Amino acid sequence: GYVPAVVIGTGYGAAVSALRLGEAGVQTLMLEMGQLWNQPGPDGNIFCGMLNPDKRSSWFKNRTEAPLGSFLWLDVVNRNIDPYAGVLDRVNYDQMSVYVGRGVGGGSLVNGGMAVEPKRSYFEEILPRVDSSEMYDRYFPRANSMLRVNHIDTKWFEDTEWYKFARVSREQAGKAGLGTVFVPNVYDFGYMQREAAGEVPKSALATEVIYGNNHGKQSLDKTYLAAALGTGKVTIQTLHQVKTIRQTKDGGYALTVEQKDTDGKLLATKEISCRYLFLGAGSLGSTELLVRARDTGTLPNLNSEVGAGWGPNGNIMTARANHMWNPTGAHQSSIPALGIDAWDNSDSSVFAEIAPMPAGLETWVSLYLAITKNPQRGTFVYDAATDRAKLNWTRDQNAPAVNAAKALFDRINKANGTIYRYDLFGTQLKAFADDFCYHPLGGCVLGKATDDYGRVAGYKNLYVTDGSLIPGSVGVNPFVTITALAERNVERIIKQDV
Ligand SMILES: Cc1cc2c(cc1C)N(C[C@H](O)[C@H](O)[C@H](O)COP(=O)(O)OP(=O)(O)OC[C@H]1O[C@@H](n3cnc4c(N)ncnc43)[C@H](O)[C@@H]1O)c1[nH]c(=O)[nH]c(=O)c1N2
């Protein structure tokens, strides 16, 4: 059937867009391929934890996986599982594996909550056509408020066993002349205190994050999406995957949509049409829909920039072995609190998340997710044979990112007389994991594939809203940028187009 606006997906771009559409009185249907995560499972919890993964951990995989960095300790809990509509999806391309959330709320379900604005000077470099004053004066503050961003209590942080891992890396970085910053979060830090005090059910302090948090984390289902539903103008249909998009003869859009059960069985195929179509299927999902539409002839007026300009936000994982006198703790909060800020906009820039280890015993390992400035980009190329977008990125394209991460952590090792771990990412001696991504950015870049507000070039009333808009890099964890840009874009679109 017909509905005035359709939003594909329910991540950050989608959730912002649907809230503002509903507030403007536009009846809106959101289509989400994953589940609404609200049913207690076999342990009485909605989500599995990192030490008890089960089918809920994984989108259609036959075996659980250890979180990257943790295989040496967490492989013991891996098990065979039924392919199921679980929450975290590892999407494998030829030389890159991208992790994304699947469910109502998208990556907000599975992410570490780190809610950080990019440096304005870097924002201005990456998106020179965008008015940065409005972003920093209006849209970033709006996003932080709506997302329920909050700040850790520094005294509690300094004293608690749960953040010893962070304090150790702070001290070690400091000996190399490198500073740290507290990173705001959407996990409720007041709740986290009460967890440590034994007052409320643990989540961050019970090795939960990457397969969901049963408590504490203000994912989008609690914030933007709850508000969108509260307008009375928004509904969400789950286990509905959009496959194809075409433009009707009178200039609206028609979608083919598959409805599945949680075992992946096809229940129905539906046609849904609309006046305004908003893509919020993520860097991977929105880009795939548009390259498919271009290259199968259903949106033939899409431009050549659709598919282009993808990067992994310079993501590189690495780890250091601490001295025996610098244990990182058996008890590590699953939510990061600190980053090493070595980002100066040069090619040696690094912003490094100090990541927790979920082993639950002492390993002496410090783990880092480095975010770097690497100009290499990949392209999603349609394969008509298999009907998939294939990202053409090669591992050698991450060499500049590795080089920047290694230069920084070499300074820390030199100052402290420590060495890397080489055994955390597989049998091959490898200190830097260079073929994964948690922060996919690009594919439908703002001002390239779209105008400066995400209006898809070649088409009217067709919008992209999400991480596919970002040109490969933001220098920090990306969801605040995605949210703030989505606030800017939908406000303009409603004013001028709707
Ligand atoms: C493990 C891990 C850890 C982190 C992070 C990710 C991951 C995987 N991130 C990244 C962050 O989560 C990510 O950048 C955003 O979720 C991206 O938001 P989008 O709106 O682009 O898509 P997002 O991926 O959130 O949502 C897309 C949604 O569309 C759905 N979908 C896709 N194709 C569809 C289709 N064809 N039909 C229907 N539905 C479809 C998906 O199932 C999904 O729910 C992060 N960022 C950050 O700033 N701070 C952090 O601490 C972290 N930590």
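Heads up, chain A uses Swiss-Prot numbers, so what you see runs 46-543.
Backbone N, Cα and C atoms are what each Cβ position is placed from, and that goes for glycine too.
Straight from Swiss-Prot, the features:
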ACT_SITE  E398  active site, proton acceptor
ACT_SITE  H484  active site, proton acceptor
BINDING   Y57, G58, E77, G152, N156, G157, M159, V287, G512, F524  FAD binding site
MUTAGEN   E398 to Q  Mutant does not catalyze isomerization (>10000-fold reduced), and oxidation activity is 30-fold lower than wild type
MUTAGEN   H484 to Q  Mutant activity is 120-fold lower than wild type for oxidation, and the same as wild type for isomerization
MUTAGEN   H484 to D or E  Mutants do not catalyze oxidation (>100000-fold reduced), but do catalyze isomerization, 10000 times slower than wild type
MUTAGEN   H484 to N  Mutant activity is 4400-fold lower than wild type for oxidation, and is 30-fold lower than wild type for isomerization
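Recorded features from Swiss-Prot, shown on the structure.
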residue : record               : contacts (Cβ under 8 Å, 6+ apart)
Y57     : FAD binding site     : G151, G152, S153, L265, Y269, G325, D511, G512, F524, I527, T528, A531
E77     : FAD binding site     : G54, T55, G148, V149, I281, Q282, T283, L284, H285
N156    : FAD binding site     : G146, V254, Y483, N522, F524
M159    : FAD binding site     : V228, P229, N230, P381, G384, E398, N522
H484    : mutagenesis position : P357, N358, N360, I416, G512, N522, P523
I'd like to know which of these recorded positions, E398, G512, is least surrounded, judged by other CB atoms within 10 A.
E398
Just checking: which of the recorded positions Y57, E77, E398, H484, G512 have a C-beta under 6 Å from ligand 1?
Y57, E77, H484, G512
Taking the residues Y57, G58, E77, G152, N156, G157, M159, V287, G512, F524 listed for FAD, what is the greatest CA to CA distance in Å, to the nearest whole number?
29
Secondary structure at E398 (mutagenesis position) (DSSP, helix/strand/coil)?
strand
For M159 (FAD binding site): DSSP state (helix, strand, coil):
strand
Could you say whether, by DSSP, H484 (mutagenesis position) belongs to a helix, a strand or a coil region?
coil
